[PDB]
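*Asks:* Take this structure first; my questions come after.
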Amino acid sequence: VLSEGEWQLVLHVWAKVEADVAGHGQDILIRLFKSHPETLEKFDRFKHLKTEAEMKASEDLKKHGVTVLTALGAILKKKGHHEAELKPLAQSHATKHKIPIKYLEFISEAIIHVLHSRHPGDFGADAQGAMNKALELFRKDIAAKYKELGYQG
Ligand code: HEM
(Lines of atoms letter the chains of each structure in order from A and count residues from 1; the text may use other names and numbers.)
(Lines give C-alpha, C1' and ligand atoms only; values in the text may rest on other atoms or scores of the structure.)
Protein backbone atom coordinates (compact mmCIF):
# COMPACT_ATOMS: atom_id res chain seq x y z
CA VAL A 1 0.00 0.00 0.00
CA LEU A 2 1.15 3.61 -0.41
CA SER A 3 1.18 5.86 2.65
CA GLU A 4 -0.91 9.01 2.89
CA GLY A 5 2.31 10.94 2.39
CA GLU A 6 3.17 9.09 -0.76
CA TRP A 7 -0.39 9.59 -2.10
CA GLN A 8 0.00 13.28 -1.49
CA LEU A 9 3.10 13.38 -3.57
CA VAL A 10 1.33 11.57 -6.40
CA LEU A 11 -1.75 13.80 -6.40
CA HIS A 12 0.32 16.93 -6.11
CA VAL A 13 2.13 16.21 -9.37
CA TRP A 14 -1.10 14.92 -10.96
CA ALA A 15 -2.75 18.28 -10.32
CA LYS A 16 -0.04 19.75 -12.53
CA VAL A 17 -0.71 17.17 -15.29
CA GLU A 18 -4.32 18.35 -15.13
CA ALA A 19 -3.24 21.81 -16.19
CA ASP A 20 -2.49 20.49 -19.62
CA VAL A 21 -3.94 17.02 -20.03
CA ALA A 22 -3.78 17.11 -23.82
CA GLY A 23 -0.15 18.06 -24.06
CA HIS A 24 0.80 15.43 -21.49
CA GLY A 25 -1.31 12.77 -23.18
CA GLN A 26 0.24 13.41 -26.48
CA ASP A 27 3.81 13.30 -25.25
CA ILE A 28 3.12 10.08 -23.31
CA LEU A 29 1.66 8.13 -26.26
CA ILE A 30 4.33 9.37 -28.65
CA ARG A 31 7.07 8.33 -26.18
CA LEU A 32 5.42 4.96 -25.92
CA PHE A 33 5.16 4.59 -29.65
CA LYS A 34 8.71 5.59 -30.37
CA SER A 35 10.29 3.56 -27.57
CA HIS A 36 8.25 0.42 -28.20
CA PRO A 37 7.00 0.42 -31.75
CA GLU A 38 5.19 -2.87 -31.29
CA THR A 39 2.72 -0.99 -29.15
CA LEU A 40 1.57 1.14 -32.06
CA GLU A 41 0.51 -2.05 -33.86
CA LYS A 42 -2.28 -2.57 -31.29
CA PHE A 43 -4.03 0.62 -32.47
CA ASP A 44 -5.76 0.25 -35.83
CA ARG A 45 -6.60 3.78 -35.35
CA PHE A 46 -3.08 5.13 -35.21
CA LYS A 47 -1.11 2.57 -37.18
CA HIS A 48 -0.82 4.77 -40.22
CA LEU A 49 1.38 7.33 -38.34
CA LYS A 50 5.03 6.84 -39.28
CA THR A 51 6.89 9.88 -38.00
CA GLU A 52 6.95 11.79 -34.78
CA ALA A 53 5.88 14.88 -36.75
CA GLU A 54 2.79 13.01 -38.08
CA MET A 55 2.03 11.87 -34.57
CA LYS A 56 2.29 15.34 -33.16
CA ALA A 57 -0.05 16.65 -35.85
CA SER A 58 -2.78 14.06 -35.23
CA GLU A 59 -5.75 15.57 -33.45
CA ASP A 60 -7.33 12.19 -32.95
CA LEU A 61 -4.10 10.98 -31.13
CA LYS A 62 -4.31 13.98 -28.84
CA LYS A 63 -7.98 13.14 -28.11
CA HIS A 64 -7.09 9.57 -27.11
CA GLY A 65 -4.30 10.93 -24.86
CA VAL A 66 -6.95 12.86 -22.99
CA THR A 67 -9.11 9.78 -22.65
CA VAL A 68 -6.21 7.77 -21.24
CA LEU A 69 -5.08 10.39 -18.74
CA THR A 70 -8.65 11.08 -17.69
CA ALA A 71 -9.23 7.41 -16.80
CA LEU A 72 -5.87 7.19 -15.04
CA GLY A 73 -6.54 10.31 -13.05
CA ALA A 74 -9.85 8.95 -11.81
CA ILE A 75 -8.02 5.88 -10.66
CA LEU A 76 -5.23 7.73 -8.83
CA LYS A 77 -7.68 9.92 -7.02
CA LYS A 78 -9.27 6.87 -5.40
CA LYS A 79 -5.99 6.25 -3.69
CA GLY A 80 -6.02 2.49 -4.04
CA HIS A 81 -9.81 2.01 -3.66
CA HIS A 82 -10.23 1.73 -7.40
CA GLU A 83 -12.04 -1.52 -7.89
CA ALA A 84 -15.00 -0.02 -9.72
CA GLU A 85 -12.87 1.96 -12.14
CA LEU A 86 -10.23 -0.69 -12.72
CA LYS A 87 -12.52 -3.57 -13.55
CA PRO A 88 -13.94 -2.34 -16.79
CA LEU A 89 -10.53 -1.19 -17.96
CA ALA A 90 -8.96 -4.57 -17.29
CA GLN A 91 -11.68 -6.38 -19.09
CA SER A 92 -11.50 -4.36 -22.28
CA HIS A 93 -7.73 -4.34 -22.34
CA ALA A 94 -7.42 -8.05 -21.83
CA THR A 95 -10.27 -9.27 -23.92
CA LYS A 96 -10.98 -6.73 -26.56
CA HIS A 97 -7.79 -4.81 -27.06
CA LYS A 98 -5.47 -7.69 -26.22
CA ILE A 99 -2.86 -5.73 -24.32
CA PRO A 100 -0.21 -7.76 -22.55
CA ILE A 101 0.66 -6.68 -19.00
CA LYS A 102 4.17 -5.88 -20.22
CA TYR A 103 2.83 -3.03 -22.37
CA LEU A 104 1.29 -1.59 -19.26
CA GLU A 105 4.77 -1.54 -17.81
CA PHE A 106 6.02 0.33 -20.92
CA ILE A 107 3.32 3.05 -20.69
CA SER A 108 4.15 3.41 -16.96
CA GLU A 109 7.77 4.17 -17.92
CA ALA A 110 6.59 6.72 -20.52
CA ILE A 111 4.43 8.49 -17.92
CA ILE A 112 7.33 8.75 -15.55
CA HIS A 113 9.65 10.01 -18.33
CA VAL A 114 7.23 12.72 -19.35
CA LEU A 115 6.41 13.82 -15.83
CA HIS A 116 10.10 14.20 -15.29
CA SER A 117 10.52 16.42 -18.31
CA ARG A 118 7.62 18.75 -17.55
CA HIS A 119 7.76 18.94 -13.80
CA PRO A 120 11.28 18.83 -12.40
CA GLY A 121 10.44 20.95 -9.31
CA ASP A 122 7.49 18.87 -8.36
CA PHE A 123 9.03 15.73 -9.53
CA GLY A 124 11.97 14.91 -7.39
CA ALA A 125 13.19 11.43 -6.30
CA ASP A 126 10.67 11.16 -3.50
CA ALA A 127 7.77 11.92 -5.90
CA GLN A 128 9.19 9.67 -8.56
CA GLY A 129 9.30 6.78 -6.12
CA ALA A 130 5.70 7.40 -4.99
CA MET A 131 4.54 7.61 -8.61
CA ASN A 132 6.25 4.36 -9.39
CA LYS A 133 4.59 2.62 -6.49
CA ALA A 134 1.16 3.90 -7.57
CA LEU A 135 1.67 2.68 -11.12
CA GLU A 136 2.83 -0.69 -9.81
CA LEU A 137 -0.26 -0.96 -7.66
CA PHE A 138 -2.31 -0.20 -10.78
CA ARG A 139 -0.53 -2.92 -12.78
CA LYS A 140 -0.70 -5.41 -9.96
CA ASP A 141 -4.47 -5.01 -9.64
CA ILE A 142 -4.95 -5.20 -13.42
CA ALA A 143 -2.75 -8.31 -13.63
CA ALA A 144 -4.94 -10.02 -11.10
CA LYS A 145 -8.01 -9.38 -13.19
CA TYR A 146 -6.22 -10.62 -16.28
CA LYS A 147 -5.29 -13.83 -14.47
CA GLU A 148 -8.87 -14.45 -13.57
CA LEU A 149 -9.91 -14.11 -17.17
CA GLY A 150 -7.08 -16.39 -18.50
CA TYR A 151 -4.92 -13.72 -20.07
CA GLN A 152 -2.23 -13.34 -17.25
CA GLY A 153 -0.10 -10.80 -19.04
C1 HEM B 1 -2.30 3.84 -18.28
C2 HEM B 1 -2.79 2.70 -18.75
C3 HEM B 1 -3.98 2.75 -19.75
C4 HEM B 1 -5.14 3.40 -19.59
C5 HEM B 1 -5.68 4.09 -18.31
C6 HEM B 1 -5.98 3.09 -20.72
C7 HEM B 1 -7.29 3.54 -20.92
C8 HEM B 1 -8.01 3.33 -22.11
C9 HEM B 1 -9.38 3.84 -22.26
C10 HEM B 1 -10.12 4.58 -21.11
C11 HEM B 1 -9.81 3.38 -23.47
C12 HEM B 1 -11.15 3.59 -24.18
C13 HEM B 1 -12.20 2.71 -23.50
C14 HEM B 1 -11.82 1.25 -23.55
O15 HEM B 1 -11.76 0.69 -24.66
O16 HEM B 1 -11.57 0.64 -22.47
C17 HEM B 1 -8.70 2.69 -24.12
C18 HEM B 1 -8.77 2.15 -25.38
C19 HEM B 1 -7.72 1.45 -25.94
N20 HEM B 1 -6.49 1.22 -25.32
FE21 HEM B 1 -5.99 1.80 -23.49
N22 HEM B 1 -5.27 2.40 -21.66
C23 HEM B 1 -4.05 2.13 -21.07
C24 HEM B 1 -3.05 1.36 -21.66
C25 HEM B 1 -3.03 0.94 -22.99
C26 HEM B 1 -1.84 0.48 -23.70
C27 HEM B 1 -0.50 0.21 -22.98
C28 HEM B 1 -2.29 0.04 -24.93
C29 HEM B 1 -1.54 -0.51 -26.15
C30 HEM B 1 -0.23 -0.72 -26.02
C31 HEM B 1 -3.72 0.23 -24.99
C32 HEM B 1 -4.44 0.10 -26.16
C33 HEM B 1 -5.78 0.47 -26.24
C34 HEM B 1 -6.51 0.40 -27.52
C35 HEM B 1 -5.95 -0.43 -28.68
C36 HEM B 1 -7.71 0.99 -27.32
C37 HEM B 1 -8.87 1.16 -28.31
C38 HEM B 1 -8.59 2.54 -28.88
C39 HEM B 1 -9.59 2.87 -29.94
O40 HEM B 1 -9.45 2.39 -31.06
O41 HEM B 1 -10.57 3.59 -29.73
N42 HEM B 1 -4.13 0.90 -23.88
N43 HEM B 1 -7.59 2.69 -23.26
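So for chain A, numbering is Swiss-Prot's, and the shown residues are 2-154, in order.
This deposition comes from X-ray crystallography, 1.8 Å.
Quick reminder: no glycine exception, Cβ is built from N, Cα and C everywhere.
Quick paste of what Swiss-Prot says about this protein:
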- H65: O2 binding site (BINDING)
- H65: nitrite binding site (BINDING)
- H94: heme b binding site (BINDING)
- 2-148: domain 'Globin' (DOMAIN)
- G122 to A: In metmyoglobin (VARIANT)
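Describe the structural context of these features.
*Replies:* In the three-state DSSP assignment, the secondary structure recorded for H65 (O2 binding site) is helix.
Within 10 Å of the C-beta of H65 (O2 binding site) we count 16 further C-beta atoms, all protein chains included.
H94 (heme b binding site) falls within a helix when secondary structure is assigned with DSSP. Sequence-distant neighbours of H94 (heme b binding site): residues of the same chain at least 6 apart with a C-beta under 8 Å from its C-beta are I100, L105, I143.
Take the CB of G122 (variant position) and look out to 10 A: across all protein chains shown you find 8 other CB atoms. DSSP assigns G122 (variant position) to a helix in the three-state reduction.
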*Asks:* According to DSSP, how is the domain 'Globin' (2-148) divided among helix, strand and coil residues?
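*Replies:* Tallying H, G and I as helix, E and B as strand, the rest coil: 120 helix, 0 strand, 27 coil.
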